8 protein chains.
Amino acid sequence: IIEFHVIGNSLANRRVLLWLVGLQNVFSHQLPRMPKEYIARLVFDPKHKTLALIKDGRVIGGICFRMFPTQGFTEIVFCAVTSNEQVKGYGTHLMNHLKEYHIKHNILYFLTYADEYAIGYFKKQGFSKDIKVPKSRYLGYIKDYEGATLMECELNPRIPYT
Amino acid sequence: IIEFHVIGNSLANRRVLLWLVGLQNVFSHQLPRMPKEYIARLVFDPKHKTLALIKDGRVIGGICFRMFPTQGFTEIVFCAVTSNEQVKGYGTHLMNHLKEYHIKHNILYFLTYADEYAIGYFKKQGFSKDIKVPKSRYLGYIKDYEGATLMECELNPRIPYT
Amino acid sequence: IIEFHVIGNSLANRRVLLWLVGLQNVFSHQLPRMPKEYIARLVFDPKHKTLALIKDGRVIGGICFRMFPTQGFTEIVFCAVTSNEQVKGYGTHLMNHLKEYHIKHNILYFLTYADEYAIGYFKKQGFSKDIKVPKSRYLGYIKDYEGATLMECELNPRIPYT
Amino acid sequence: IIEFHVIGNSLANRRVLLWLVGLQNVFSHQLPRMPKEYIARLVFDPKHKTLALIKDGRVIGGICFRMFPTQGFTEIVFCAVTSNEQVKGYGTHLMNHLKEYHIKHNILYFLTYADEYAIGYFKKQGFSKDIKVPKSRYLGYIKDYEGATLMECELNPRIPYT
Amino acid sequence: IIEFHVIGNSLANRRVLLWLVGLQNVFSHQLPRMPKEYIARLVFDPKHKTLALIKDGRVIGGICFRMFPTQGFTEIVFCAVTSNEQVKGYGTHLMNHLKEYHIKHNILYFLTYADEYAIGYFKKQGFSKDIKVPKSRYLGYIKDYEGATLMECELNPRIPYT
Amino acid sequence: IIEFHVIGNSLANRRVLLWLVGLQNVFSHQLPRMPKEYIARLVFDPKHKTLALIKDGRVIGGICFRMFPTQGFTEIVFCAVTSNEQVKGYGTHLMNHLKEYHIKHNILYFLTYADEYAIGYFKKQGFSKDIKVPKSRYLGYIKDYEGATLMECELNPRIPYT
Amino acid sequence: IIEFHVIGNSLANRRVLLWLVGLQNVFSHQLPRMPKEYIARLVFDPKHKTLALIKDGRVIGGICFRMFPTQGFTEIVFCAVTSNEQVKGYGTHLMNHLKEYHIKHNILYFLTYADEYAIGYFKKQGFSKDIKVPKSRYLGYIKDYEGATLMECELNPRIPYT
Amino acid sequence: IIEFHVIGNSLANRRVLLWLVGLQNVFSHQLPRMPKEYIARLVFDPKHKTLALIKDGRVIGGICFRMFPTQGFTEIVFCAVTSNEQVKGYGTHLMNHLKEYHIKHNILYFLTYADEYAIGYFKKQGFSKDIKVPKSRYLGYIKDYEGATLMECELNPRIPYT
Ligand SMILES: C[C@@H](O)C(=O)SCCNC(=O)CCNC(=O)[C@H](O)C(C)(C)COP(=O)(O)OP(=O)(O)OC[C@H]1O[C@@H](n2cnc3c(N)ncnc32)[C@H](O)[C@@H]1OP(=O)(O)O
Ligand SMILES: C[C@@H](O)C(=O)SCCNC(=O)CCNC(=O)[C@H](O)C(C)(C)COP(=O)(O)OP(=O)(O)OC[C@H]1O[C@@H](n2cnc3c(N)ncnc32)[C@H](O)[C@@H]1OP(=O)(O)O
Ligand SMILES: C[C@@H](O)C(=O)SCCNC(=O)CCNC(=O)[C@H](O)C(C)(C)COP(=O)(O)OP(=O)(O)OC[C@H]1O[C@@H](n2cnc3c(N)ncnc32)[C@H](O)[C@@H]1OP(=O)(O)O
Ligand SMILES: C[C@@H](O)C(=O)SCCNC(=O)CCNC(=O)[C@H](O)C(C)(C)COP(=O)(O)OP(=O)(O)OC[C@H]1O[C@@H](n2cnc3c(N)ncnc32)[C@H](O)[C@@H]1OP(=O)(O)O
Ligand SMILES: C[C@@H](O)C(=O)SCCNC(=O)CCNC(=O)[C@H](O)C(C)(C)COP(=O)(O)OP(=O)(O)OC[C@H]1O[C@@H](n2cnc3c(N)ncnc32)[C@H](O)[C@@H]1OP(=O)(O)O
Ligand SMILES: C[C@@H](O)C(=O)SCCNC(=O)CCNC(=O)[C@H](O)C(C)(C)COP(=O)(O)OP(=O)(O)OC[C@H]1O[C@@H](n2cnc3c(N)ncnc32)[C@H](O)[C@@H]1OP(=O)(O)O
Ligand SMILES: C[C@@H](O)C(=O)SCCNC(=O)CCNC(=O)[C@H](O)C(C)(C)COP(=O)(O)OP(=O)(O)OC[C@H]1O[C@@H](n2cnc3c(N)ncnc32)[C@H](O)[C@@H]1OP(=O)(O)O
Ligand SMILES: C[C@@H](O)C(=O)SCCNC(=O)CCNC(=O)[C@H](O)C(C)(C)COP(=O)(O)OP(=O)(O)OC[C@H]1O[C@@H](n2cnc3c(N)ncnc32)[C@H](O)[C@@H]1OP(=O)(O)O
C-alpha cells in the first residue's frame, strides 16, 4: 500500500513522469508562495531528486532535494504531504527514509531554509539553527531565502533510520 | 514573441516536458472541476496532442486534442488561456491554428462536450449543437460528459484560417 | 498476499504459463457448461488477456477479456473465483481492477453475455441491459450467446476504482 | 490420400503455384458463367486465400475466400469440386474445414452470393437468407451480384467442425 | 486419423501448448486424487515429456514420463485415455510406442508406482513387481508414493513393438 | 516487509554481496563453534547457495545449502535466525520456502548433521534419524561431522509448503 | 529584428564565427584600454561564453562571461554596446537575459571588476560593493584588476527577468 | 610469509573477496562498539580501500581508509590487528606501508578520530591533536565522532617509510 521511490527526470518513463507531475502538483498546493514554474523547473531539473511517497499507486507526499556530494551536504528544496493525509507520520517517515538513503551515500548533513510556518516540523526532524557547515561551503550553492531561517541536520551513519 | 507548437509525450524534450507541465498547470487552474490527475494523464497520453501557445518562451495557453483519423474527426479535450492573457484573441488564434493544422491532415470535423459556461466560446468558434457525424462513429471514442452539450465544428478545407 | 497481474500468451513465461493453466482449470470448473478446449483456446489466444487474482502465489480467480480498441469496447469472456474463495469481495475487486486498467487504455465500455445465474453479479458490478454501443459496432466482434442477454457497463475515466 | 491446405499468392511455392493453376482451372470449368480471367485474378490476388482439397497430390476442389477481419466476416468467392469427385461429401468437408479455420481466427460470419443453382448447397451448409451483419458493414466490401441471393452463415466457436 | 507425438514444454508451439493443456485436463480428470497443479507442474516441466495420442487433431490420451539417461531408466508419471476412448487398445498402443521410442534412445527399463486400481493395466503391459534396478539407482530420482507398489518393465532392444 | 531470496556468489550484486556478508555474520554469531573462515568460504562458494530472509532490507536469517542434483538430495550447511527475530516462526518459514524451492527442482531429500542442541529443531521440520538415502550416495558428498547425528527429510511434491 | 544567442568557440560555424569577430571588434572599440589580443584570447577561449545581441543579423552588443559552476558564480568579463546604439536599453536587456540564463543553470551570483567609468551601470543592474561570496571562493578564479572595484549581483531564481 | 595488498570492492575475485570478509570480521571483533553492518558497509564501499595484512594467505590485520584527493587528505576509518598477533609491530608496519602508499599518491595528510583506548597508538604513529587541515576542508567529509579526539598525521614525501 505504501511505497518509497527516489525518482527524478533523467537525461523517465510514464509512471515516473506522472509521479513527478503529481509531486509538482502537491508542492504547488502545499507551498502557494512558491511559483509553480519554479517548482516545476526544480522538480524536473536533472541535478534534483525527489523521494516520492506512493499510496496505492498515487503520490501523496515527497521531499525534493539537491545533493552536493563535492560540498558534503544535501539541500532540502521542497517538503510536502497532501492535505488530507497530513498529521499521520508520513512527513517523519519521508525524512527518515531520506536520512537512510543519504548515509548510504555518505552524505551526513542536510541544509534548508524554513519560514515560520515550517520551522517546527524541522526541529522535530532533528534540524537546528546552529550551523556547523561553514558559510564558505554552502553560500552560493544552496538557494538563499531572505527572512527565512537556515537550518541544519547532522546524520549519524551508525544508526538505522528506517 | 508568440509561438504555436503541436507537442506531446511520445513512445527540446526537456523544454517540451516543462511546456507539458505548464499546460497541465494552466488546464488544471482554468478547469478546476476537472481532476488534476485526469488532466495530467491525458496531457501526457501518447495518443493525445496539445497545441501550445508560447509567449516569450512560457506557456500561456493550449488546446489538448485527440485525433481519430480512422473515424474522420478530432476530439477537443481541454482548452485554456491563462487569466492574464484572456480576452486578447488568443483562444480564437489557438482554435484557428488548430483548424489549419487539421485541414493539412484531411480531418474536417471537431467534436467536444461543452458545459453551460463554455458553450458560448465554442459557438463563437463555429461549433454547433447539430451533429452531422453519426453516433455510431463517435460513441465510445470521444469521452462522454453527461449533462454537457455535444458540439461539432465542420472545417472548410478551401478557406485559409491563419 | 494478494496481487493482480494482466497476463496472457504472448508471441511465454513458466510462472505465467502455470497461472494460465490454473486459470483454464478454474474457469472450466466454475463454468462446467463451457467446453474445456474452448476455454483453453481463448485463454491461450494472443488477442485475449486475463487479469489473474493471485493469493500466496497460486491462482484463485481471474477475468478473461478481449480488448477491441478499434471498436471502442472490451468483451468480457470468463469470470471465475475458486469455490472456496467466493463471497469475499474477490470478484468485485477483480472487476474494479479491470475497470482501472481500461481507463488507462481509454476503453470505457464493457460488453458481455450473462447467464440467468450470472446476470445478478454483473448488475452489482454496474452492468445494465441498456446497451449504448450500436449493434453495427459489436455484432460479429463479441461472441454471441443465443438465449443469454447482452449487458453493458460504461466507465467514468475521471473516477478511481482501486 | 486427402489433404487440405490454405494457400495463396503472396508479396513448395512451385507446387503451390500449380495448385493455384489447378484451382483456377477447376473453378473456371465448374463456374462457366464466370470470366476465366476474373477467376485467375482473384485466385492469385494477395488479399485472397484458397482452401485447396488435394487428393493424391492433385487439386480436386477448393474454396476461394477473402477474409475481412476488420469487418468481422469472410467473403466466400468460389466453391467447386471437380465433376468426378462430386457427391462424395468433399464440398461438405471443405466447408467444415473452412469453418474450423475461421473459428481459430475469431471470424464467425460467412457472407456469399448464391445464384438459383447454388442456393441449395449453401442451405445445407447452414447458410441463411436472413442477414444479421449490417449492410453498413459489408456493402462495398463483398462483391455484389445483382439478381443473386445474399447468404449468411454464423459459426459457433464452441462446436467442433472437423 | 490417429498420430503419436512426443511433445513437451521446451526452453513452445501453440498447437503443442493446447495439446499439453488437453493432456493436463485429461490426466486430471482420469486421476482425480492427483492435485491438478501438481499434474500441471510436471506436464510443463522441461525435464518431462508426454507421448500424446491425437485422434482427429484433439488429445484423447497420453503418457507423461521422465527420462533418466544417466540412471538407465525412465519413470512413468501419468497414463490416461479419455473415458469415451477407453477399452479400445489405445492404452496398449501408447505403451508400445513409448517402448519403441526408448529403444532408439537405449533406455531399456521403465519404473512406476501403480495403484491397486492401475496395477492390473501395468501387469498387462509387461510390468512386474520384481525390480531389477537397484534401490541405490532409483531412490531419490523417481517420485515415491507411499502405499503404492513399485513396478518395473524391461525392454528387449532386438524386438519391434510397433 | 518480509522477503526471501535465493542468492550466492557466482562465476543488485553489491546488495547481494552485503547480504552474503550479513549472512556470514549471522551464521558466525549463531554457530560460534564453527570457524568464521569456514563459514565465509562456504557462504561464498560457487556451488553453495543461501536462502536469505530479508526484513526491511536487512538480513535477519538464512539457510545455506549445497544442491547435489546428480545424487538426488541437498545438503543443509547452515541454518540461523538472528537472536532478536527468533521464536517468531522465521526458522519454520525459512525451511518451508526451501522445501517449496526444491520441489520445483525435483529434489525431494534433505540431508544434514545436527548436534545435540539442534536435533530438536530439525525434528520439528520433519527430519528423521532414519536415512533412506543409501550411504553410497551421500558419503564423500555431504561434509561429515563425527559425533553429530545424520538427519534426513523427505519432501512430498504434491503438498504445498508456502 | 532583435535576437539573443549564447555563443562561443567550441572544441563553430561561420555565422557564429563572424559574430565572435564582431563581438571582439565591439569590445575593442568600447574598451580601448583592454589589449585586443587579450579580448580576442578570452572571447575565443572555450571556457568563456558570450551572450550576443543581434540586430538584423549584425552584432550590436554582448556580454562575455566565465561560468564557475563548481565555485557557484559567474565572472563578468566584457560588457559593451556599439556606440550609436547605446542609451537605448540594450545594456539592461543584455544583463536581464544573462540573469535569466543563469538562474536556469542554478548559478545565482555575478562577480565583476568595474572601473570608475563603469560602476554606475552595474549599480543600475543591481550590483553592489558588498561582497557576499567569500574571498577564498573567488580569489585566483576571477581576474583581479588593481584599482578597480569588485562588485557582486545576487540573482533571485523565483523571479522572471525577461 | 608476510604480504601487503591495497584491496577493495570494485564496481573483485574470490581470494580478495574472502580477504575483505576476513577484514570485516577482524574489525568487528577488535571494534565491538562499531556496528558490524556499518563496518561491512564501509569495507565494501567502492570509495573505501583497505590495506590488508596477509600472513601465509590469511588476513591478520588491516587499515580501512577513505582517500579524499580533491580535499588533500585521507580519513583513517578502521585499524585492527587480530588478538593473538598484536604487540608485534604489525600495527606500525601497516601504518608505515599506508604512509608510503600515500606519498606515492601525493596525499600527505591523515585524519582520524581516536577514542581513549586508541589515542596512544596514533601518537606513536606520529599523529597529533594539533590539526593543520582547516575545518572548512574536512568537516562533512570525514565522519565525526562526538567525544572522540580528532588527530592528524603529516607525511614527509622525501622520506622512505618501508
Ligand atoms: C520552506 C521550504 O523552502 C522548505 O524547506 S520545504 C517546505 C515546507 N513546508 C511545508 O511542508 C508546508 C506544508 N506542510 C506539509 O505538507 C506537512 O504538514 C509537513 C510539513 C510535510 C509535515 O508532514 P506530516 O503532516 O505528514 O507530518 P507528521 O505526521 O510526521 O507530523 C509532524 C510532526 O511535527 C509537528 N509539527 C510542528 N510544526 C509543524 C509544522 N509546521 N508542520 C507540520 N508538522 C509540524 C506535528 O505536531 C507533528 O509532531 P507531534 O504531533 O508528533 O509532536
Ligand atoms: C472538454 C471541454 O470542457 C473543453 O474543451 S474545456 C474549454 C473551456 N475552457 C474554459 O472555460 C477555461 C477558462 N476559459 C478560458 O481559458 C478562456 O476564457 C477561453 C475559453 C480559452 C477563451 O479564450 P480567450 O479568453 O483568449 O478568448 P478570445 O480573446 O479569443 O475571445 C473569445 C470570444 O468569445 C467570447 N466568449 C463567449 N462566451 C465565452 C466563454 N464561455 N469563454 C470564453 N470566451 C467566451 C469572448 O467574449 C470573446 O468574444 P468576442 O470578443 O470575439 O465577441
Ligand atoms: C459473462 C460470462 O461469459 C462470464 O464471464 S462468467 C461470469 C460468471 N461466473 C460464474 O458464474 C462462475 C462461478 N461463480 C464465481 O466464480 C463467483 O460467484 C463470482 C461472482 C464470479 C466471483 O465473485 P465473488 O464470488 O468473489 O463475489 P463478491 O464477493 O465479489 O460479490 C458477491 C456479491 O454479488 C452478489 N451476487 C448477485 N448475483 C450473484 C451471482 N449470480 N453470483 C455471485 N454473486 C452474485 C452477491 O449477493 C454479493 O452481493 P453483496 O455481498 O455485495 O451484497
Ligand atoms: C460466389 C458463389 O457463386 C460461389 O461461391 S460459387 C459456389 C457454387 N459452385 C458450383 O455450383 C460449382 C459446381 N458444383 C460443385 O462444384 C459441387 O456440386 C459443390 C457445389 C461444390 C458441392 O460439392 P459436392 O458435390 O462434393 O457436395 P457434397 O457431396 O458435400 O454434398 C452436398 C450436399 O448438398 C446437396 N445439394 C443441394 N443443392 C446442391 C447444389 N446446388 N450443388 C451441390 N450440392 C447440392 C447435395 O445433394 C448433397 O446433399 P446431401 O447428400 O448432404 O443431402
Ligand atoms: C503409474 C501412475 O502414476 C500412472 O501413470 S496412472 C496409470 C493409470 N491410469 C488411470 O487409471 C487413468 C484412468 N484409466 C485410463 O485412462 C485407462 O483405463 C487406461 C488403462 C490408462 C488406458 O488404457 P485403455 O483403457 O485404452 O486400455 P486398453 O484397451 O489399451 O487395454 C485394456 C486391457 O487392460 C486390462 N486391464 C487390467 N487392469 C486394468 C485397469 N486397472 N484399467 C484398465 N485396463 C485394465 C483390461 O482387462 C484389458 O485387457 P485385454 O482386453 O487386453 O484382455
Ligand atoms: C549443519 C548444521 O549444524 C546446521 O544446519 S546449523 C542449524 C542450527 N542452528 C542453530 O542452532 C543456530 C541458533 N538457532 C537459531 O538460529 C534458531 O533458534 C533456529 C534453529 C534457526 C530456529 O529458528 P526460529 O527460532 O525462528 O524457530 P521458529 O520460531 O520457526 O520455531 C521453531 C520451533 O522449533 C522448536 N525448537 C525445538 N528445539 C529447537 C532448537 N534446538 N532450536 C530452535 N528451535 C527449536 C521451537 O521451540 C519452535 O517450536 P514450536 O513453537 O513450533 O513448537
Ligand atoms: C570594466 C570591465 O572589466 C567590465 O566589467 S565590462 C566593461 C564595461 N565598460 C563598458 O561597457 C564601457 C562601454 N559602455 C557601453 O558599451 C555601454 O554604455 C554599456 C555600459 C554597456 C551600457 O549599455 P547601454 O548604453 O545600452 O545601457 P542602457 O541603455 O540599458 O542604459 C544604461 C543605464 O545606466 C545608466 N548608467 C550609469 N552609469 C553608466 C555608465 N557608465 N555606462 C552606461 N550607462 C550608465 C544610464 O544613465 C542608463 O540609466 P537610466 O538613464 O535609465 O537612469
Ligand atoms: C577509533 C577508530 O575510529 C579508528 O580511528 S581505528 C580503531 C582503532 N582501534 C583499535 O585498533 C583497537 C584494537 N587494537 C588493535 O587492533 C591493535 O592493538 C592496534 C591498535 C592496531 C595496534 O597494532 P599492534 O598491536 O600490532 O601494534 P604494534 O605491535 O605496532 O605496537 C603498538 C605500539 O603502540 C603502543 N600503544 C600505545 N597505546 C596503544 C593502544 N591503544 N593500542 C595499541 N598499541 C598501543 C604499544 O605499546 C606499542 O608501542 P611500544 O611498545 O613500541 O612503545
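Numbering, chain F: per Swiss-Prot, residues 498-508, 512-662 in sequence.
Determined by X-ray crystallography, 2.4 Å, according to the entry header.
Here the Cβ of each residue, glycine as well, is placed from N, Cα and C on the backbone.
What Swiss-Prot says about this protein:
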| type | residues | note |
| --- | --- | --- |
| MUTAGEN | F:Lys549 to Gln | Mimics acetylation; reduced ability to acetylate and inhibit PPARGC1A. Strongly reduced ability to acetylate and inhibit PPARGC1A; when associated with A-307 and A-735 |
| MUTAGEN | F:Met567 to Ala | Reduced ability to acetylate and inhibit PPARGC1A |
| MUTAGEN | F:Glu575 to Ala | Catalytically dead mutant; abolished acyltransferase activity; when associated with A-615 |
| ACT_SITE | F:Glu575 | active site, proton donor/acceptor |
| BINDING | F:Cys579, F:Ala580, F:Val581, F:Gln586, F:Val587, F:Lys588, F:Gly589, F:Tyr590, F:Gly591, F:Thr592, F:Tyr617 | acetyl-CoA binding site |
| BINDING | F:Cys579, F:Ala580, F:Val581, F:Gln586, F:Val587, F:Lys588, F:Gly589, F:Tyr590, F:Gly591, F:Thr592, F:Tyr617 | succinyl-CoA binding site |
| MUTAGEN | F:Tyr601 to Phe | Reduced ability to acetylate and inhibit PPARGC1A |
| MUTAGEN | F:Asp615 to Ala | Catalytically dead mutant; abolished acyltransferase activity; when associated with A-575 |
| MUTAGEN | F:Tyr645 to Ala | Reduced histone succinylation without affecting histone acetylation. Reduced gene expression |
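There are 24 other CB atoms within 10 A of the CB of F:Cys579 (acetyl-CoA binding site), with all protein chains counted. The DSSP secondary structure for F:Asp615 (mutagenesis position) is coil. In the structure shown, the C-beta of F:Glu575 has more C-beta neighbours within 10 angstroms than that of any other entry among the mutagenesis positions F:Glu575, F:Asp615. For F:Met567 (mutagenesis position) paired with F:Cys579 (acetyl-CoA binding site), the C-alpha to C-alpha distance reads 15 Å. Comparing C-alpha positions, F:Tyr601 (mutagenesis position) sits nearest to F:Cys579 among the recorded positions F:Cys579, F:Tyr617, F:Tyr645. When the mutagenesis positions F:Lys549, F:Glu575, F:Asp615, F:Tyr645 are compared by Cα distance to F:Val587 (acetyl-CoA binding site), the shortest distance belongs to F:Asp615.
Of the residues the record lists as binding acetyl-CoA, namely F:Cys579, F:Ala580, F:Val581, F:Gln586, F:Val587, F:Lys588, F:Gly589, F:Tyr590, F:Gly591, F:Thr592, F:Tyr617, the two whose Cα atoms sit farthest apart are 19 Å from each other.
Remark: F:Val581 (acetyl-CoA binding site) has F:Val526, F:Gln530, F:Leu553, F:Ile560, F:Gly561, F:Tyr590, F:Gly591, F:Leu594 as non-local neighbours, by Cβ distance under 8 Å and separation of at least 6 in sequence. Counting other C-beta atoms within 10 Å of each candidate's C-beta, the recorded positions F:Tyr601, F:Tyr617 are led by F:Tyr601. The most crowded of the recorded positions listed here (F:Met567, F:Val587) is F:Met567, judged by how many other CB atoms sit within 10 Å of its own CB.
Cβ neighbour density within 10 Å is lowest for F:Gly589 among the binding-site residues F:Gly589, F:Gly591. Residue pair F:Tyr645 (mutagenesis position) / F:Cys579 (acetyl-CoA binding site) shows a Cα separation of 16 Å. A C-beta separation below 8 Å, combined with a sequence spacing of at least six in one chain, links F:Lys549 (mutagenesis position) to F:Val503, F:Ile504, F:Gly505, F:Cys564, F:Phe565, F:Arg566, F:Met567.
In the three-state DSSP reading, F:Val587 (acetyl-CoA binding site) counts as coil.
Filtering F:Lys549, F:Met567, F:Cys579, F:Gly589, F:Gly591 by Cβ distance to ligand 6 (under 6 A) retains the following recorded positions: F:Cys579, F:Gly589, F:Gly591. The two recorded residues, F:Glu575 (mutagenesis position) and F:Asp615 (mutagenesis position), have Cα atoms 15 Å apart. The DSSP secondary structure for F:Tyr601 (mutagenesis position) is helix. Here the Cα atom of F:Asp615 (mutagenesis position) is found 13 Å from that of F:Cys579 (acetyl-CoA binding site).
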